[PDB]
Amino acid sequence: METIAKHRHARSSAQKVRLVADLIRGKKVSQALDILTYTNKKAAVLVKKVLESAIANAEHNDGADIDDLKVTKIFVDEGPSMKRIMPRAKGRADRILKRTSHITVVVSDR
Amino acid sequence: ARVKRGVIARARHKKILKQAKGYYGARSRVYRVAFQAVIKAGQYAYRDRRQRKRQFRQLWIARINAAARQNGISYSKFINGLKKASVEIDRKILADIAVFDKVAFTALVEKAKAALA
Amino acid sequence: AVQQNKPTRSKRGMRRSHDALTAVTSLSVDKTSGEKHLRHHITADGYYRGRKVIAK
Amino acid sequence: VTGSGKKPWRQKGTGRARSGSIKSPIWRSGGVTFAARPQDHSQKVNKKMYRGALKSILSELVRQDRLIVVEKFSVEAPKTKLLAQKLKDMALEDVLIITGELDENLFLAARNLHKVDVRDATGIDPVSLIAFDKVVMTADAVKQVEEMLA
Amino acid sequence: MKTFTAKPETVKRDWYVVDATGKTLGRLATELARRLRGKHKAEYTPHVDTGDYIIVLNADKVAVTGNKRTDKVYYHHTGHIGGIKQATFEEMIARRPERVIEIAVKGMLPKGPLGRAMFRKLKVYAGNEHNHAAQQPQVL
RNA sequence: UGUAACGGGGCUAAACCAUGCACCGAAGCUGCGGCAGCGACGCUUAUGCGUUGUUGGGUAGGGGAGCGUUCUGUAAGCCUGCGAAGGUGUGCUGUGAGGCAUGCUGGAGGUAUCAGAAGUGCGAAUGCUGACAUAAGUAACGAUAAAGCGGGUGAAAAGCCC
RNA sequence: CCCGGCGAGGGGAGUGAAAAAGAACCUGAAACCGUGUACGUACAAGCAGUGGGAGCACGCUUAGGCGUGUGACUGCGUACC
């Protein structure tokens, strides 16, 4: 498990935030930034700054190798709850959300 | 008298029931199978132990026609022959010994052949 | 009309196929041993070796 | 309740609704939907439900229970911590401390741990006879005919 | 202590050269199905999942004997109910082994269940001792 | 608007009729368990166990009976911080609401007795209070009408600014 | 103490019996979801089935017919009120 620096909370939905996690599984910790900073979305840049927070700690905090910590899973969760309004019908619809996200990175070793 | 609905409402639905799927979202896994529709699945077994057996009947009695028809000894017209003898009636399953007893089963036709044939 | 039809399950929420990313490679090239992009020499000042646009 | 009657608005022009009554006893911030009637009723025991073979438990138990000794005088009473010894002649130490007697004397410290309201003086209260083990009646001849109540 | 025959996949396929071609065909085209399930191989799994391989020899000699063979249409109209229509009769179509006058199983496993994967196992070539496009280990 | 009268496929006899005859064969009466009513027996008798007869689909009605989230009681009485208990699933137990147990947990609680009856045993009031799983990448994205660099500062400027 | 944005969140420390009591303070399930152990598996019909069982990730047995679920084959059927 080793390191889990998730970040809060974004403005985006968990759908756009989840679209990139699978790319960085298993075999990309050595050189993690290129796929994430050159796909310059408020998802990928967030998984970048997550990964960065998580692994700049790990090498110090344990004594492990910064190149063998295999970036094993990366999942996400929402919440708790947030609302705002835009009076489009001003008695019915009117009620936009922030489902928000926090990226459960889970890094681990080979 | 305060009720607040409890104790029994989930007991009559799942608890110990070894089953993991079950009719998906809106017809079940919400709640709506729990009270009035749970009978349905087991109710395919309500009769048909007696009705599906026909499907397999032909499998046993094959070893009393599959080689005999060639020698002419066709199972139902050979039975109006057999069932002249008040000692032989229960040919219906137990004759299944013919699919491996072959080389000595092959003489059981000789018995009465000069009268029975 | 109003949405009188089924939730976003399996055949819809599955659809990910062609919504995918472009799995870009990258060159280590210590001419710019930090601030470089995929093969794009520097993301800002437009350097390569000496004086080009506004580098050095 | 305070809750606004009766009715807010007419209920057309959307294509989905049920109700609008505000109260109605069903929904929210109310209430006792069964008319709010103070059920003030004294379920009436009759005259010869007490006369009335009522005392006859001491014929079923008949061995360990009705405990016939003497009158309510023998306690201090400033030290009911001492009572269980003055209770060895009806054997039961502290089990259920009554006697079914009459005269005003100092024995009534006998309720100090909770037990019963004692009631003592002639009108023994039927709910003392059902169903304790030491249904004690102790005293001398006031038991004759209607007196059996004691 | 069970009496049934799972899988069986497939134990008995009976590599028989169908000398029946034309000569008595309408007496055993009607029974290709009760063959690939039974009447000899009924000894195993006489209703389920199995396979079969007769050794085919010719096609256009369907024989069939009657007024049927010269006005009985075959239809398919495979697209948008076809519109414009097709009517070549059973001896004039049988001039090709195709999809409906050659297989017999199309008439006999008719919805597709039991039949849903073993479609070409009989080869569906035709041509006798000029062209044996079938098995090399000894046929029957 | 695809030949669409056995369901197919049209079988020159397999057939049509007439005489024989053996298998298939709803639930249908048989093996054999189990047994709610109304009767008849051996006898018992507070009353019942089995034999024997009629026979066991049951929303309008009268009969007749089972159990509970706990309130009002069985009860300084036995039980619990050595765990009193859910959502649950080791194992079966009854004709049934369900459990006596128990498995893995929680972290404080009960009626194997009968006595008590009414906030009274939910999924269908076009639901209801706060909602949102929901239409996808949900405006016409805010008229379609504006641009251009060279820089400057800086944690980040198509906007701030020369 | 450490890490990033002189930030969020974590990973140990620790007042604590506890951080599944952490200042989006309730010892806590309900609509929906992210990655995984195994599936059936991009020729689909027909309330997504209980069957009847072949062998599969796995866990018992000097062998001993199983303690597990997506459910190849396909049988049955139209669960409502």
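Going by what the header records, the deposited coordinates were determined by electron microscopy, 9.0 Å.
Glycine is treated like the rest: Cβ placed from N, Cα and C.
Annotation of the natural variant A:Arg8 to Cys in Swiss-Prot: In strain: SK1048; decreases translational rate, tRNA binding and subunit association at 44 degrees Celsius; does not alter 23S rRNA or uL4 interactions; not erythromycin resistant; the original residue is retained in the structure shown. Counting only same-chain residues six or more apart in sequence, the Cβ atoms lying under 8 angstroms from the Cβ of A:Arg8 (variant position) belong to A:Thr100, A:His102.
Annotation comment: Swiss-Prot describes A:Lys90 as L-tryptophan binding site, evidence class experimental evidence. Listed in sequence order, the same-chain residues six or more apart from A:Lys90 (L-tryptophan binding site) with CB atoms under 8 A from its CB number zero; the list is none.
Among the mutagenesis entries in Swiss-Prot is A:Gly91 to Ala, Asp or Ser, noted as: Abolishes translation elongation arrest of SecM. According to DSSP, A:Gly91 (mutagenesis position) sits in a coil region rather than a helix or strand.
Other Cβ atoms within 10 Å of the Cβ of A:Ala93 (mutagenesis position), summed over all protein chains shown, number 11. The mutagenesis experiment A:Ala93 to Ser, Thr or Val is recorded by Swiss-Prot, whose note states: Abolishes translation elongation arrest of SecM.
Around A:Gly91 (mutagenesis position), no same-chain residue six or more apart in sequence has its CB under 8 Å from its CB.
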